[PDB]
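Reading through the C-alpha coordinates given below for one structure.
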Amino acid sequence: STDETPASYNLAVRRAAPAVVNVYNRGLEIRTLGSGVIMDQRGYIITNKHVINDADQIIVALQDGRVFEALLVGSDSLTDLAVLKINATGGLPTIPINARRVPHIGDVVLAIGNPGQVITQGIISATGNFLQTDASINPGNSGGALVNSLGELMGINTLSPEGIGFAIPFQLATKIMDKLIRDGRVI
Amino acid sequence: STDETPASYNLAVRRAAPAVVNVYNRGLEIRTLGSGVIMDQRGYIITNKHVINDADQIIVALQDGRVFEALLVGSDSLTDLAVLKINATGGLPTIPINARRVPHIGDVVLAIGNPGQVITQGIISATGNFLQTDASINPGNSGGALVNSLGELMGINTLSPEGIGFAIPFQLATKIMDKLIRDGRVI
Amino acid sequence: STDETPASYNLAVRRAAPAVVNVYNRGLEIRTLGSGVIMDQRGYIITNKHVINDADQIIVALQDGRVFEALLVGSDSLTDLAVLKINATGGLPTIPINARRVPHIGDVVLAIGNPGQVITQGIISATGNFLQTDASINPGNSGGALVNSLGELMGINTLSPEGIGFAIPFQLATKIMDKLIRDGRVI
(Lines of atoms letter the chains of each structure in order from A and count residues from 1; the text may use other names and numbers.)
(Lines give C-alpha, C1' and ligand atoms only; values in the text may rest on other atoms or scores of the structure.)
Protein backbone atom coordinates (compact mmCIF):
# COMPACT_ATOMS: atom_id res chain seq x y z
CA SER A 1 0.00 0.00 0.00
CA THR A 2 2.72 2.44 1.06
CA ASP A 3 4.30 2.15 -2.40
CA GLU A 4 1.23 2.39 -4.65
CA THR A 5 -1.02 5.37 -5.43
CA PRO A 6 -4.72 5.77 -4.55
CA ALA A 7 -7.27 6.04 -7.36
CA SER A 8 -8.24 9.68 -7.38
CA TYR A 9 -9.69 12.52 -9.43
CA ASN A 10 -7.65 15.15 -7.62
CA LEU A 11 -5.96 16.00 -10.92
CA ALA A 12 -9.26 17.31 -12.29
CA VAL A 13 -9.78 19.15 -9.01
CA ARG A 14 -6.44 20.97 -9.13
CA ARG A 15 -7.08 22.07 -12.73
CA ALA A 16 -10.73 23.08 -12.43
CA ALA A 17 -11.37 24.00 -8.79
CA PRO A 18 -9.27 27.20 -8.79
CA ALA A 19 -11.67 28.64 -11.37
CA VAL A 20 -14.85 28.06 -9.32
CA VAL A 21 -15.72 30.97 -7.07
CA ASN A 22 -18.13 31.90 -4.29
CA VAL A 23 -20.83 34.49 -5.04
CA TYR A 24 -22.18 36.84 -2.36
CA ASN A 25 -24.66 39.67 -1.82
CA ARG A 26 -23.83 42.70 0.31
CA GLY A 27 -27.04 44.43 1.34
CA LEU A 28 -27.66 47.16 3.90
CA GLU A 29 -25.68 42.11 5.79
CA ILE A 30 -23.46 39.69 3.87
CA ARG A 31 -25.30 36.67 2.47
CA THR A 32 -24.03 33.66 0.54
CA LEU A 33 -25.81 33.41 -2.80
CA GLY A 34 -24.14 30.46 -4.53
CA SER A 35 -21.24 29.39 -6.75
CA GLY A 36 -19.87 30.56 -10.09
CA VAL A 37 -17.28 29.86 -12.78
CA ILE A 38 -14.57 32.12 -14.23
CA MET A 39 -14.71 31.53 -17.99
CA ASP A 40 -11.92 33.74 -19.40
CA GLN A 41 -9.16 36.28 -18.71
CA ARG A 42 -11.39 39.23 -19.60
CA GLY A 43 -12.99 38.49 -16.24
CA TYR A 44 -16.39 37.10 -17.26
CA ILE A 45 -18.14 34.68 -14.90
CA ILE A 46 -21.13 32.36 -15.28
CA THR A 47 -23.65 31.60 -12.55
CA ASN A 48 -27.35 30.81 -12.10
CA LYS A 49 -29.82 33.64 -12.63
CA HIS A 50 -31.62 32.68 -9.42
CA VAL A 51 -28.38 33.16 -7.48
CA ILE A 52 -28.11 36.81 -8.51
CA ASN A 53 -31.83 37.54 -8.88
CA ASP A 54 -31.94 39.76 -5.79
CA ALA A 55 -28.45 41.15 -5.30
CA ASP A 56 -27.98 44.71 -4.08
CA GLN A 57 -24.22 44.34 -4.48
CA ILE A 58 -22.54 41.28 -5.99
CA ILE A 59 -19.21 40.02 -4.62
CA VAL A 60 -17.03 37.18 -5.90
CA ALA A 61 -14.46 35.26 -3.82
CA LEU A 62 -11.68 33.10 -5.28
CA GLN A 63 -10.05 30.14 -3.54
CA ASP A 64 -6.67 31.88 -3.56
CA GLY A 65 -8.05 34.59 -1.29
CA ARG A 66 -8.93 37.40 -3.72
CA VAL A 67 -12.24 39.27 -3.53
CA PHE A 68 -13.73 41.30 -6.40
CA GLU A 69 -16.97 43.16 -6.92
CA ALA A 70 -18.89 41.93 -9.94
CA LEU A 71 -21.36 43.65 -12.26
CA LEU A 72 -24.22 41.78 -13.92
CA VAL A 73 -23.56 41.60 -17.68
CA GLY A 74 -26.99 40.08 -18.30
CA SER A 75 -29.04 36.93 -17.76
CA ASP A 76 -31.13 34.32 -19.58
CA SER A 77 -34.29 33.08 -17.85
CA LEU A 78 -34.84 30.03 -20.06
CA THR A 79 -31.51 28.46 -19.10
CA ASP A 80 -31.31 30.12 -15.69
CA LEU A 81 -27.86 31.50 -16.45
CA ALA A 82 -26.24 34.85 -15.70
CA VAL A 83 -22.92 36.43 -16.70
CA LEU A 84 -20.96 38.68 -14.32
CA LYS A 85 -17.92 40.88 -14.95
CA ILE A 86 -14.91 41.74 -12.79
CA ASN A 87 -11.61 43.54 -13.35
CA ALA A 88 -8.97 40.93 -14.11
CA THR A 89 -5.78 41.75 -12.22
CA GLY A 90 -2.84 40.11 -13.94
CA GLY A 91 -3.44 36.40 -13.46
CA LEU A 92 -6.95 34.99 -13.31
CA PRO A 93 -7.74 31.30 -12.87
CA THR A 94 -10.04 30.14 -15.66
CA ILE A 95 -12.09 26.97 -16.10
CA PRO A 96 -10.45 24.52 -18.52
CA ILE A 97 -12.51 24.31 -21.71
CA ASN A 98 -12.15 21.98 -24.69
CA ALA A 99 -14.45 22.89 -27.57
CA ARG A 100 -13.36 19.74 -29.43
CA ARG A 101 -14.29 17.34 -26.60
CA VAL A 102 -17.48 15.32 -27.19
CA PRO A 103 -19.23 14.37 -23.93
CA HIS A 104 -20.25 10.71 -23.80
CA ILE A 105 -22.78 8.89 -21.65
CA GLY A 106 -20.92 7.15 -18.84
CA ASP A 107 -18.17 9.77 -18.57
CA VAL A 108 -16.96 10.38 -15.03
CA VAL A 109 -17.73 13.94 -13.83
CA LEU A 110 -17.07 16.02 -10.72
CA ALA A 111 -19.47 18.72 -9.55
CA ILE A 112 -17.49 21.60 -8.06
CA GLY A 113 -19.24 24.12 -5.83
CA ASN A 114 -18.12 26.80 -3.40
CA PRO A 115 -20.75 27.42 -0.68
CA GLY A 116 -14.48 25.93 1.66
CA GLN A 117 -15.23 23.93 -1.50
CA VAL A 118 -17.37 20.79 -1.84
CA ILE A 119 -16.86 18.30 -4.65
CA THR A 120 -19.08 15.35 -5.59
CA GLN A 121 -18.57 12.55 -8.11
CA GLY A 122 -20.90 10.97 -10.67
CA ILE A 123 -21.27 10.18 -14.37
CA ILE A 124 -23.09 11.65 -17.33
CA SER A 125 -26.45 9.84 -17.18
CA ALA A 126 -27.81 11.52 -20.31
CA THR A 127 -26.11 13.84 -22.80
CA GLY A 128 -27.87 17.16 -23.29
CA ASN A 129 -32.47 19.62 -23.27
CA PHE A 130 -29.84 19.64 -20.52
CA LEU A 131 -27.08 17.29 -19.42
CA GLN A 132 -28.02 14.82 -16.65
CA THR A 133 -25.72 13.40 -13.97
CA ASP A 134 -26.08 11.43 -10.72
CA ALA A 135 -23.46 13.58 -9.04
CA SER A 136 -25.23 15.46 -6.25
CA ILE A 137 -26.40 18.86 -7.45
CA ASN A 138 -27.44 21.24 -4.69
CA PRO A 139 -27.50 24.94 -3.73
CA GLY A 140 -23.96 24.50 -2.37
CA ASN A 141 -22.78 23.72 -5.91
CA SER A 142 -25.56 25.32 -7.94
CA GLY A 143 -23.94 27.60 -10.51
CA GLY A 144 -20.63 25.78 -10.21
CA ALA A 145 -18.76 23.64 -12.73
CA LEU A 146 -19.23 20.07 -13.87
CA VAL A 147 -15.96 18.66 -15.25
CA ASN A 148 -14.64 15.32 -16.47
CA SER A 149 -11.63 13.41 -15.12
CA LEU A 150 -9.31 15.62 -17.17
CA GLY A 151 -10.80 18.77 -15.65
CA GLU A 152 -12.47 19.98 -18.83
CA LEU A 153 -15.77 21.86 -18.51
CA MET A 154 -18.84 19.73 -19.28
CA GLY A 155 -21.58 21.97 -17.92
CA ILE A 156 -22.92 24.48 -15.41
CA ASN A 157 -24.66 22.93 -12.41
CA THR A 158 -28.27 24.07 -12.17
CA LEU A 159 -31.44 23.50 -10.13
CA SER A 160 -34.98 23.27 -11.51
CA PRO A 161 -37.34 12.86 -11.74
CA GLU A 162 -35.50 12.04 -8.49
CA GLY A 163 -31.84 11.32 -7.76
CA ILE A 164 -30.76 13.09 -10.95
CA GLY A 165 -29.09 16.49 -11.29
CA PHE A 166 -28.88 18.86 -14.23
CA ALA A 167 -26.11 20.85 -15.88
CA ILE A 168 -26.26 23.11 -18.93
CA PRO A 169 -23.95 21.76 -21.63
CA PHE A 170 -20.76 23.83 -21.87
CA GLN A 171 -21.31 24.28 -25.64
CA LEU A 172 -24.68 25.93 -25.07
CA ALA A 173 -23.37 27.87 -22.05
CA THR A 174 -20.56 29.38 -24.12
CA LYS A 175 -22.91 30.59 -26.86
CA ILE A 176 -25.40 32.08 -24.41
CA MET A 177 -22.64 33.86 -22.53
CA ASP A 178 -21.32 35.31 -25.78
CA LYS A 179 -24.75 36.62 -26.71
CA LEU A 180 -25.29 38.27 -23.32
CA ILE A 181 -21.90 39.91 -23.62
CA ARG A 182 -22.80 41.22 -27.07
CA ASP A 183 -26.22 42.62 -26.18
CA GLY A 184 -27.59 41.63 -22.78
CA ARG A 185 -30.66 39.52 -22.09
CA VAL A 186 -31.55 37.69 -25.32
CA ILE A 187 -34.73 36.15 -26.73
CA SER B 1 -6.12 17.67 -21.76
CA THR B 2 -6.84 17.85 -25.49
CA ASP B 3 -4.58 14.84 -26.05
CA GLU B 4 -5.69 12.52 -23.23
CA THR B 5 -8.93 10.57 -22.78
CA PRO B 6 -11.57 11.06 -20.06
CA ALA B 7 -12.23 8.25 -17.59
CA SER B 8 -15.53 6.81 -18.69
CA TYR B 9 -17.80 3.77 -18.61
CA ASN B 10 -19.30 4.55 -22.01
CA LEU B 11 -17.90 1.25 -23.29
CA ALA B 12 -20.26 -0.67 -20.99
CA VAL B 13 -23.06 1.66 -22.09
CA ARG B 14 -22.57 1.01 -25.80
CA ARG B 15 -22.54 -2.76 -25.23
CA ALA B 16 -25.42 -3.04 -22.77
CA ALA B 17 -27.71 -0.04 -23.35
CA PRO B 18 -29.00 -1.16 -26.77
CA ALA B 19 -30.55 -4.20 -25.08
CA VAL B 20 -32.54 -2.23 -22.48
CA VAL B 21 -36.01 -1.29 -23.66
CA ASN B 22 -38.98 0.82 -22.63
CA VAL B 23 -42.19 -0.98 -21.60
CA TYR B 24 -45.64 0.55 -22.17
CA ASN B 25 -49.34 -0.13 -21.68
CA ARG B 26 -51.92 0.74 -24.33
CA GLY B 27 -55.36 0.89 -22.75
CA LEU B 28 -58.65 2.19 -24.10
CA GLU B 29 -54.34 5.94 -23.43
CA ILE B 30 -50.63 5.19 -23.67
CA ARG B 31 -48.86 4.94 -20.31
CA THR B 32 -45.21 4.35 -19.46
CA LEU B 33 -44.87 1.28 -17.27
CA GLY B 34 -41.11 0.87 -16.82
CA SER B 35 -37.94 -0.65 -18.29
CA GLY B 36 -36.95 -4.11 -19.47
CA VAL B 37 -34.08 -6.22 -20.80
CA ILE B 38 -33.82 -8.29 -24.00
CA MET B 39 -32.18 -11.55 -22.92
CA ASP B 40 -31.85 -13.56 -26.16
CA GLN B 41 -32.50 -13.75 -29.91
CA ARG B 42 -35.68 -15.80 -29.45
CA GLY B 43 -37.14 -12.48 -28.30
CA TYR B 44 -37.59 -13.05 -24.57
CA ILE B 45 -37.51 -10.05 -22.25
CA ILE B 46 -37.26 -9.66 -18.47
CA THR B 47 -38.99 -6.95 -16.44
CA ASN B 48 -40.57 -6.41 -13.02
CA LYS B 49 -43.92 -8.09 -12.35
CA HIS B 50 -45.26 -4.84 -10.90
CA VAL B 51 -44.50 -3.08 -14.19
CA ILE B 52 -46.79 -5.39 -16.15
CA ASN B 53 -49.27 -6.18 -13.37
CA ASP B 54 -52.07 -4.17 -14.98
CA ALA B 55 -51.37 -4.08 -18.70
CA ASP B 56 -54.25 -4.27 -21.17
CA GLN B 57 -51.76 -4.34 -24.04
CA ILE B 58 -47.99 -4.50 -23.58
CA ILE B 59 -45.67 -2.59 -25.93
CA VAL B 60 -41.86 -2.61 -26.03
CA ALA B 61 -39.69 0.15 -27.53
CA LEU B 62 -36.02 -0.25 -28.47
CA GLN B 63 -33.45 2.55 -28.57
CA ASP B 64 -32.91 2.03 -32.29
CA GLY B 65 -36.51 3.04 -32.96
CA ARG B 66 -38.31 -0.31 -33.29
CA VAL B 67 -41.63 -0.99 -31.54
CA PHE B 68 -43.03 -4.48 -30.86
CA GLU B 69 -46.05 -5.81 -29.05
CA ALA B 70 -45.14 -8.22 -26.28
CA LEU B 71 -47.02 -11.13 -24.72
CA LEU B 72 -46.61 -12.10 -21.07
CA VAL B 73 -44.84 -15.47 -20.87
CA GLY B 74 -45.35 -15.63 -17.11
CA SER B 75 -44.26 -14.04 -13.85
CA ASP B 76 -42.80 -14.83 -10.42
CA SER B 77 -44.18 -12.91 -7.43
CA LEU B 78 -41.40 -13.83 -4.99
CA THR B 79 -38.70 -12.19 -7.11
CA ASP B 80 -41.01 -9.65 -8.73
CA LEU B 81 -39.91 -10.72 -12.21
CA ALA B 82 -41.83 -11.22 -15.45
CA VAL B 83 -40.88 -12.59 -18.87
CA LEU B 84 -42.32 -11.14 -22.10
CA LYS B 85 -42.11 -12.42 -25.68
CA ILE B 86 -41.85 -10.61 -29.00
CA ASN B 87 -41.21 -11.65 -32.60
CA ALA B 88 -37.51 -11.25 -33.31
CA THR B 89 -37.02 -9.66 -36.72
CA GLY B 90 -33.57 -10.50 -38.02
CA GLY B 91 -31.23 -8.68 -35.66
CA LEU B 92 -32.14 -8.18 -32.02
CA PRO B 93 -29.90 -6.41 -29.50
CA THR B 94 -29.34 -8.66 -26.49
CA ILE B 95 -27.89 -7.96 -23.04
CA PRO B 96 -24.30 -9.20 -22.71
CA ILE B 97 -24.19 -12.17 -20.33
CA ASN B 98 -21.21 -14.02 -18.89
CA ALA B 99 -22.19 -17.13 -16.95
CA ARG B 100 -18.56 -17.62 -15.89
CA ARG B 101 -18.20 -14.14 -14.34
CA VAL B 102 -18.21 -14.07 -10.53
CA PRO B 103 -19.56 -10.78 -9.13
CA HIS B 104 -17.36 -9.32 -6.39
CA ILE B 105 -18.10 -6.76 -3.69
CA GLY B 106 -16.70 -3.42 -4.81
CA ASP B 107 -17.27 -4.03 -8.52
CA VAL B 108 -18.28 -0.93 -10.47
CA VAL B 109 -21.82 -1.20 -11.89
CA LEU B 110 -24.11 0.92 -14.07
CA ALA B 111 -27.88 0.87 -13.69
CA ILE B 112 -29.49 1.26 -17.11
CA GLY B 113 -33.13 2.28 -17.36
CA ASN B 114 -35.39 3.57 -20.11
CA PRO B 115 -38.23 5.73 -18.71
CA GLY B 116 -34.44 8.74 -23.57
CA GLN B 117 -32.25 6.55 -21.34
CA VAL B 118 -30.92 7.32 -17.86
CA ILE B 119 -27.79 5.68 -16.49
CA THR B 120 -26.44 5.83 -12.93
CA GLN B 121 -23.16 4.57 -11.45
CA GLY B 122 -22.37 2.70 -8.24
CA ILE B 123 -20.72 -0.44 -6.88
CA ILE B 124 -21.84 -3.82 -5.62
CA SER B 125 -22.36 -3.15 -1.90
CA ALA B 126 -23.32 -6.75 -1.10
CA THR B 127 -23.32 -9.84 -3.31
CA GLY B 128 -26.65 -11.63 -3.49
CA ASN B 129 -31.07 -12.75 -0.96
CA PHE B 130 -30.57 -10.10 -3.64
CA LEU B 131 -27.63 -8.07 -4.90
CA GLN B 132 -27.20 -4.62 -3.29
CA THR B 133 -25.76 -1.49 -4.93
CA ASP B 134 -25.56 2.24 -4.15
CA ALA B 135 -26.33 3.10 -7.76
CA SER B 136 -29.67 4.89 -7.74
CA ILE B 137 -32.51 2.44 -8.34
CA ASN B 138 -35.83 4.04 -9.21
CA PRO B 139 -39.02 3.54 -11.26
CA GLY B 140 -37.19 5.12 -14.21
CA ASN B 141 -34.75 2.20 -14.18
CA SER B 142 -36.81 -0.41 -12.35
CA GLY B 143 -36.79 -3.57 -14.45
CA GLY B 144 -33.68 -2.46 -16.32
CA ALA B 145 -30.17 -3.89 -16.31
CA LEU B 146 -27.31 -3.62 -13.85
CA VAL B 147 -23.97 -4.22 -15.61
CA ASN B 148 -20.28 -4.03 -14.74
CA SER B 149 -17.62 -1.92 -16.48
CA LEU B 150 -17.34 -4.54 -19.23
CA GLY B 151 -21.08 -4.39 -19.89
CA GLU B 152 -21.84 -7.87 -18.59
CA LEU B 153 -25.20 -8.43 -16.88
CA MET B 154 -25.00 -8.48 -13.07
CA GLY B 155 -28.68 -8.20 -12.19
CA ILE B 156 -32.18 -6.88 -12.82
CA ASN B 157 -32.98 -3.60 -11.08
CA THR B 158 -35.91 -3.98 -8.70
CA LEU B 159 -37.91 -2.02 -6.12
CA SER B 160 -39.22 -3.37 -2.80
CA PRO B 161 -32.49 0.24 4.66
CA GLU B 162 -31.96 3.64 3.00
CA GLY B 163 -29.64 4.75 0.19
CA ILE B 164 -29.32 1.19 -1.08
CA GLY B 165 -30.88 -0.34 -4.20
CA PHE B 166 -31.58 -3.94 -5.11
CA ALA B 167 -31.01 -6.09 -8.18
CA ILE B 168 -31.79 -9.77 -8.71
CA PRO B 169 -28.57 -11.66 -9.46
CA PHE B 170 -28.31 -12.51 -13.17
CA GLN B 171 -27.68 -16.19 -12.30
CA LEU B 172 -30.99 -16.44 -10.45
CA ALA B 173 -32.77 -14.33 -13.08
CA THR B 174 -31.67 -16.68 -15.86
CA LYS B 175 -32.97 -19.78 -14.06
CA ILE B 176 -36.30 -18.19 -13.18
CA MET B 177 -36.78 -16.99 -16.75
CA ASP B 178 -36.06 -20.49 -18.05
CA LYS B 179 -38.63 -22.00 -15.71
CA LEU B 180 -41.34 -19.52 -16.71
CA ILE B 181 -40.62 -20.26 -20.35
CA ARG B 182 -40.94 -23.98 -19.69
CA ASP B 183 -44.20 -23.84 -17.72
CA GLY B 184 -45.35 -20.39 -16.65
CA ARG B 185 -45.66 -19.09 -13.10
CA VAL B 186 -43.65 -21.43 -10.85
CA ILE B 187 -43.75 -22.30 -7.14
CA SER C 1 -15.59 -9.41 -22.17
CA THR C 2 -14.87 -12.96 -21.02
CA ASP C 3 -11.13 -12.24 -21.23
CA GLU C 4 -10.93 -8.81 -19.57
CA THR C 5 -11.38 -7.81 -15.92
CA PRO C 6 -14.13 -5.60 -14.45
CA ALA C 7 -13.18 -2.28 -12.85
CA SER C 8 -13.53 -2.91 -9.15
CA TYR C 9 -12.48 -1.79 -5.68
CA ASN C 10 -12.74 -5.29 -4.25
CA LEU C 11 -9.03 -5.17 -3.47
CA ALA C 12 -9.64 -2.43 -0.90
CA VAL C 13 -12.58 -4.45 0.41
CA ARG C 14 -10.56 -7.62 0.98
CA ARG C 15 -7.86 -5.67 2.84
CA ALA C 16 -10.06 -3.42 4.96
CA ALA C 17 -13.41 -5.19 5.40
CA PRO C 18 -12.11 -7.99 7.64
CA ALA C 19 -11.21 -5.35 10.24
CA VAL C 20 -14.69 -3.78 10.42
CA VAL C 21 -16.92 -5.39 13.02
CA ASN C 22 -20.52 -5.37 14.22
CA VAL C 23 -21.26 -3.89 17.66
CA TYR C 24 -24.13 -5.15 19.83
CA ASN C 25 -25.81 -4.60 23.19
CA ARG C 26 -26.99 -7.51 25.34
CA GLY C 27 -29.54 -6.25 27.86
CA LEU C 28 -31.88 -8.15 30.15
CA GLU C 29 -32.61 -8.74 24.48
CA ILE C 30 -29.90 -8.51 21.82
CA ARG C 31 -29.88 -5.24 19.90
CA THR C 32 -27.71 -4.06 17.01
CA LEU C 33 -25.92 -0.85 17.97
CA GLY C 34 -23.69 -0.11 14.97
CA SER C 35 -20.30 -0.75 13.37
CA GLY C 36 -16.71 -0.49 14.57
CA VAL C 37 -13.07 -0.79 13.51
CA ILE C 38 -10.26 -2.95 14.93
CA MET C 39 -7.23 -0.65 15.09
CA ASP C 40 -4.42 -2.87 16.42
CA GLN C 41 -3.36 -6.31 17.72
CA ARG C 42 -3.71 -5.25 21.36
CA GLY C 43 -7.43 -5.51 20.64
CA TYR C 44 -8.51 -1.86 20.67
CA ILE C 45 -11.55 -0.84 18.63
CA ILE C 46 -12.98 2.51 17.56
CA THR C 47 -16.69 3.29 17.24
CA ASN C 48 -19.13 6.18 17.68
CA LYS C 49 -19.92 7.28 21.23
CA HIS C 50 -23.62 7.33 20.40
CA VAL C 51 -23.44 3.65 19.41
CA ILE C 52 -22.26 2.61 22.87
CA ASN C 53 -23.97 5.36 24.87
CA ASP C 54 -26.50 2.99 26.43
CA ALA C 55 -24.93 -0.45 26.45
CA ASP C 56 -25.53 -2.80 29.37
CA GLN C 57 -23.14 -5.32 27.83
CA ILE C 58 -21.09 -4.65 24.69
CA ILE C 59 -20.47 -7.43 22.16
CA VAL C 60 -18.33 -7.35 19.01
CA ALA C 61 -18.73 -9.68 16.01
CA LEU C 62 -16.09 -10.22 13.32
CA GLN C 63 -16.78 -11.26 9.72
CA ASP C 64 -14.83 -14.48 10.19
CA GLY C 65 -17.35 -15.65 12.78
CA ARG C 66 -15.68 -14.77 16.09
CA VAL C 67 -17.58 -13.04 18.91
CA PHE C 68 -15.91 -11.17 21.79
CA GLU C 69 -17.17 -9.12 24.70
CA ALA C 70 -15.77 -5.61 24.73
CA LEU C 71 -15.11 -3.16 27.55
CA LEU C 72 -15.39 0.61 27.09
CA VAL C 73 -11.90 2.14 27.35
CA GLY C 74 -13.34 5.65 27.20
CA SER C 75 -15.06 8.12 24.89
CA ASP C 76 -14.81 11.66 23.51
CA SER C 77 -18.05 13.63 23.13
CA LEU C 78 -16.65 16.36 20.88
CA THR C 79 -15.69 13.91 18.13
CA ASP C 80 -18.35 11.35 19.01
CA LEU C 81 -15.76 8.59 19.25
CA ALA C 82 -15.33 5.69 21.67
CA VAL C 83 -12.60 3.09 22.18
CA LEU C 84 -13.40 -0.51 23.18
CA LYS C 85 -11.10 -3.33 24.29
CA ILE C 86 -11.21 -7.08 23.70
CA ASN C 87 -8.85 -9.99 24.34
CA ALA C 88 -6.88 -10.62 21.16
CA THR C 89 -6.66 -14.35 20.51
CA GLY C 90 -3.68 -15.08 18.30
CA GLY C 91 -4.58 -13.47 14.99
CA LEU C 92 -6.70 -10.34 14.85
CA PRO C 93 -7.68 -8.57 11.63
CA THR C 94 -6.67 -4.91 11.81
CA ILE C 95 -7.58 -1.92 9.65
CA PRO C 96 -4.76 -0.98 7.25
CA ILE C 97 -3.25 2.35 8.30
CA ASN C 98 -0.68 4.51 6.53
CA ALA C 99 0.50 7.43 8.66
CA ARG C 100 2.51 8.77 5.70
CA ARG C 101 -0.47 8.90 3.31
CA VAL C 102 -1.83 12.40 2.62
CA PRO C 103 -5.56 12.39 1.77
CA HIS C 104 -6.39 14.48 -1.29
CA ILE C 105 -9.66 15.98 -2.49
CA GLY C 106 -11.06 13.74 -5.21
CA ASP C 107 -9.65 10.51 -3.77
CA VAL C 108 -11.91 7.49 -4.23
CA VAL C 109 -13.18 6.11 -0.88
CA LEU C 110 -15.31 3.19 0.29
CA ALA C 111 -17.48 3.39 3.39
CA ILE C 112 -17.50 0.01 5.13
CA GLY C 113 -20.20 -0.77 7.67
CA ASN C 114 -21.49 -3.91 9.34
CA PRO C 115 -25.18 -3.56 10.34
CA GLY C 116 -23.74 -9.02 6.44
CA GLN C 117 -21.62 -6.03 5.38
CA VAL C 118 -22.66 -3.04 3.27
CA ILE C 119 -20.15 -1.01 1.28
CA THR C 120 -20.73 2.29 -0.54
CA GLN C 121 -18.47 4.28 -2.86
CA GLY C 122 -17.69 8.00 -3.10
CA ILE C 123 -14.84 10.51 -3.06
CA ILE C 124 -13.31 12.90 -0.57
CA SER C 125 -15.37 16.07 -1.14
CA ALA C 126 -13.42 18.12 1.41
CA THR C 127 -10.31 17.25 3.41
CA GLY C 128 -10.72 17.60 7.17
CA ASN C 129 -13.15 20.16 11.00
CA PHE C 130 -13.99 16.71 9.65
CA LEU C 131 -13.50 14.91 6.35
CA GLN C 132 -16.44 15.11 3.91
CA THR C 133 -17.48 12.48 1.36
CA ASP C 134 -20.48 11.80 -0.90
CA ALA C 135 -20.34 8.11 -0.10
CA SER C 136 -23.55 7.29 1.76
CA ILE C 137 -23.03 7.53 5.51
CA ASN C 138 -25.80 5.98 7.59
CA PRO C 139 -26.46 4.12 10.86
CA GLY C 140 -25.67 0.88 9.02
CA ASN C 141 -22.11 2.12 8.51
CA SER C 142 -21.87 4.70 11.28
CA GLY C 143 -18.73 3.95 13.29
CA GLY C 144 -17.24 1.96 10.43
CA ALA C 145 -14.21 2.66 8.25
CA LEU C 146 -13.68 4.97 5.30
CA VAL C 147 -10.80 3.72 3.13
CA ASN C 148 -9.20 4.62 -0.20
CA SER C 149 -8.76 2.33 -3.22
CA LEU C 150 -5.67 0.80 -1.60
CA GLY C 151 -7.62 -0.05 1.55
CA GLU C 152 -5.82 2.44 3.79
CA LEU C 153 -7.83 4.08 6.59
CA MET C 154 -8.97 7.63 5.79
CA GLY C 155 -11.51 8.16 8.56
CA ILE C 156 -14.22 6.92 10.90
CA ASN C 157 -17.75 7.26 9.54
CA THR C 158 -19.89 9.47 11.77
CA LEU C 159 -23.36 11.03 11.97
CA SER C 160 -24.17 14.54 13.20
CA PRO C 161 -25.75 20.39 4.41
CA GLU C 162 -27.49 17.59 2.46
CA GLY C 163 -26.12 14.68 0.43
CA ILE C 164 -22.78 14.87 2.25
CA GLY C 165 -21.43 12.49 4.89
CA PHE C 166 -18.75 12.97 7.52
CA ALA C 167 -15.75 10.98 8.70
CA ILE C 168 -13.19 11.84 11.38
CA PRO C 169 -9.73 12.00 9.81
CA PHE C 170 -7.68 8.91 10.68
CA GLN C 171 -4.82 11.13 11.94
CA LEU C 172 -7.07 12.78 14.51
CA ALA C 173 -8.78 9.47 15.34
CA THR C 174 -5.44 7.84 16.13
CA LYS C 175 -4.39 10.61 18.53
CA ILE C 176 -7.74 10.67 20.32
CA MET C 177 -7.71 6.90 20.71
CA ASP C 178 -4.20 7.05 22.16
CA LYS C 179 -5.25 9.66 24.70
CA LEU C 180 -8.30 7.68 25.83
CA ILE C 181 -6.10 4.63 26.24
CA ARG C 182 -3.66 6.63 28.35
CA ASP C 183 -6.23 8.24 30.66
CA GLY C 184 -9.86 7.88 29.62
CA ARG C 185 -12.22 10.65 28.58
CA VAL C 186 -10.10 13.72 27.75
CA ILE C 187 -10.75 17.47 27.65
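Shown for chain B, in order and in Swiss-Prot numbering: 39-66, 75-161, 165-177, 188-219, 229-255.
For this deposited structure, the header notes the method as X-ray crystallography, 2.5 Å.
Cβ from N, Cα, C; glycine included.
The Cβ of B:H96 (active site, charge relay system) lies under 8 Å from the Cβ of B:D126, B:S201, B:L218, B:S219, each on the same chain and at least six residues away in sequence. Taken from Swiss-Prot, the feature active site, charge relay system covers B:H96 (among others), and the record attributes it to experimental evidence.
The secondary structure of B:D126 (active site, charge relay system), as reduced to three states from DSSP, is coil rather than helix or strand. Positions annotated as active site, charge relay system by Swiss-Prot, on the basis of experimental evidence: B:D126 (among others).
Annotation source Swiss-Prot lists active site, charge relay system at B:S201 (among others), citing experimental evidence. In the three-state DSSP classification, B:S201 (mutagenesis position) falls within coil.
The Cβ of B:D122 (mutagenesis position) has 20 neighbouring Cβ atoms from other residues within 10 Å, across all protein chains displayed. Under mutagenesis, Swiss-Prot gives B:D122 to A with this note: Causes substantial reduction of peptidase activity. Binds activator peptides.
Less than 8 angstroms from the CB of B:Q191 (mutagenesis position) sit B:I173, B:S174, B:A175, B:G177, B:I232, B:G233, B:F234, B:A235, each of them six or more residues away in the same chain. For B:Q191 to A, Swiss-Prot lists a mutagenesis experiment annotated as follows: Loss of peptidase activity.
Note on B:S201 (mutagenesis position): other Cβ atoms within 10 Å of its Cβ, all shown chains, come to 26. Among the sequence features in Swiss-Prot, the mutagenesis site B:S201 to A is noted as follows: Does not restore RseA degradation in a degS disruption. Loss of RseA degradation.
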Among the recorded positions B:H96, B:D122, B:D126, B:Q191, B:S201, state which ones have a Cβ less than 8 Å from a Cβ of chain C, giving them in sequence order; state 'none' otherwise.
-> B:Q191
Sort B:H96 (active site, charge relay system) into helix, strand or coil using the DSSP assignment.
-> coil
